[PDB]
Amino acid sequence: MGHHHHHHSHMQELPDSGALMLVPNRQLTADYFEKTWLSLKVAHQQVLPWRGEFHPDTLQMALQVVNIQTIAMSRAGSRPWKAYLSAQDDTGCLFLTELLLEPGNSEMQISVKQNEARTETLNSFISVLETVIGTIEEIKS
């Protein structure tokens, strides 16, 4: 007796053809990030209605899993919740990101500005952000 069930599910995700490998590389100081942010202009800005309860701890830790370094971040319950992220791809382009969560409104505005802007790098970088944010708004996938 005792019905034992060992569910075997051996997946394997192969690296993408257009291989954008985002490394943290240089941890940018508050001073350096500030200067470089003001030195660049917002390349993309995306407005998204945040789904349900917000968790900055969960968001930050998932960003770390996808090699996105956290420059600055506000606390849970604190609005306007703003955070500054950075990354750098394997081809040496520097990425600067902002996350803004409105005072009374459940609206998150993502402001991305990289130094040498490619259409591919910008789209793929945001796609990483979409996956991180979405998986924390809706818990299943």
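Going from the start of the chain as shown, residues are counted 1 onward.
Every residue gets a Cβ built from N, Cα and C, even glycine.
Copied over from Swiss-Prot, here are the features:
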type    : residues                                : note
MUTAGEN : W37 to A (Swiss-Prot position 635)      : Decreased interaction with TEPSIN
MUTAGEN : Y84 to A or V (Swiss-Prot position 682) : Decreased interaction with TEPSIN
Secondary-structure category, per DSSP, in which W37 (mutagenesis position) falls: helix
Cβ packing number for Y84 (mutagenesis position), 10 Å threshold: 19
